[PDB]
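J.: Dropping a structure here in structure tokens format, bear with me for questions.
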Amino acid sequence: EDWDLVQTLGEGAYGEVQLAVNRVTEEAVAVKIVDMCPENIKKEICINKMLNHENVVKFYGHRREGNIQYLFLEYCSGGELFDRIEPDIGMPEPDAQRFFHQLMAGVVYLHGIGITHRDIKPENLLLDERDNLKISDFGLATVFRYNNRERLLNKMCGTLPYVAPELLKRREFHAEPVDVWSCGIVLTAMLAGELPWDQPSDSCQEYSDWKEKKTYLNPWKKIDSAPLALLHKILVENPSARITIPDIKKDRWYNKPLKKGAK
Ligand SMILES: OCCNc1ncnc2[nH]c(-c3ccccc3)c(-c3ccccc3)c12
């Protein structure tokens, strides 16, 4: 089945994404369009074929079509999580907890099959029709485990506000703690409506304030003791002392009843 390109959802750097609706079955699917150094897109396709989870953007197929590559993907009519975050306020705590539960479920899945996303942020977290979170954009993703053997990462990538301090300070570093750190920055953004720092370096005043436990300053003063205590465990400088995902599922705020059922 071939598809018709109706509208443009959003032009994201490398090219554009379009709402491709078939005119027979009316099945809606997003379509990333990248103009082909084609090791970035060919790696993205292989990793996408491995994926199969409720909190990850599904990959249906692809088409070389001469020079223009067409990644067919799951359509998410809700848009980005970025746009559900009101500046300076964040969102209701119950909403933030549900999105965090779904984010952890998706990140647990990826880490279980040996994949790290490497650029988790509200802009890459899409929402479907019933507001379920789905991790998207695996163009920076890579294998950190193969045949039950971990491999350290050496490539610096991602986004500076969301990036863990060890990838700026160390030549090599574990992949999983980096993903956990960025999930913690996403949580901060959901509960405060702002990012805590430009980068986690010692040459950044805001980061140094956080290490000195000065939680009377923004954004920490907007949060609340329960989720803040979880943030104290995630945003630990040393990745070996940093909390893991199994232990995040045992956290008090993570298991606090807050939100009601379906409407
Ligand atoms: O898989 C990541 C590719 N992008 C997408 N994939 C799958 N479903 C999607 N819905 C969207 C989208 C939905 C509502 C409004 C705007 C965009 C987008 C979107 C496309 C470009 C930029 C940002 C978001 C999208």
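Chain A is numbered as in Swiss-Prot; shown residues: 7-42, 48-274, in order.
Here the Cβ of each residue, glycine as well, is placed from N, Cα and C on the backbone.
From Swiss-Prot, here are the annotated features:
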type     : residues                                         : note
BINDING  : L15, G16, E17, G18, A19, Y20, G21, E22, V23, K38 : ATP binding site
MUTAGEN  : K38 to R                                         : Abolishes kinase activity
MUTAGEN  : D130 to A                                        : Abolishes kinase activity
ACT_SITE : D130                                             : active site, proton acceptor
MUTAGEN  : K132 to R                                        : Strong reduction of chromatin-associated CHK1 ubiquitination
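In terms of burial and nearby residues, how do these features look in this structure?
T.: Shown in sequence order, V23, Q24, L25, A36 are the residues of the chain, 6+ apart in sequence, with a C-beta less than 8 angstroms from the C-beta of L15 (ATP binding site).
Cβ neighbours of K38 (mutagenesis position) (same chain, under 8 Å, six or more residues apart in sequence): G18, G21, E22, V23, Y81, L82, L84.
According to its DSSP assignment, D130 (mutagenesis position) is coil. Cβ environment of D130 (mutagenesis position): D148, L151, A152, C168, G169, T170, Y173, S193 lie under 8 Å away, each six or more residues apart in the same chain.
Counting Cβ atoms from all protein chains shown, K132 (mutagenesis position) has 22 others lying within 10 Å of its own Cβ.
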J.: For the binding-site residues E17, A19, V23, which residues place their CB under 6 A from an atom of ligand 1?
T.: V23
J.: Let me know the DSSP-derived helix, strand or coil state of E17 (ATP binding site), please.
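T.: Assignment for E17 (ATP binding site) reads coil.
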J.: Test of understanding: give the count of other CB atoms lying within 10 angstroms of the CB of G21 (ATP binding site).
T.: 13
J.: Which of the three DSSP states, helix, strand or coil, fits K38 (mutagenesis position)?
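T.: SS state of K38 (mutagenesis position) = strand.
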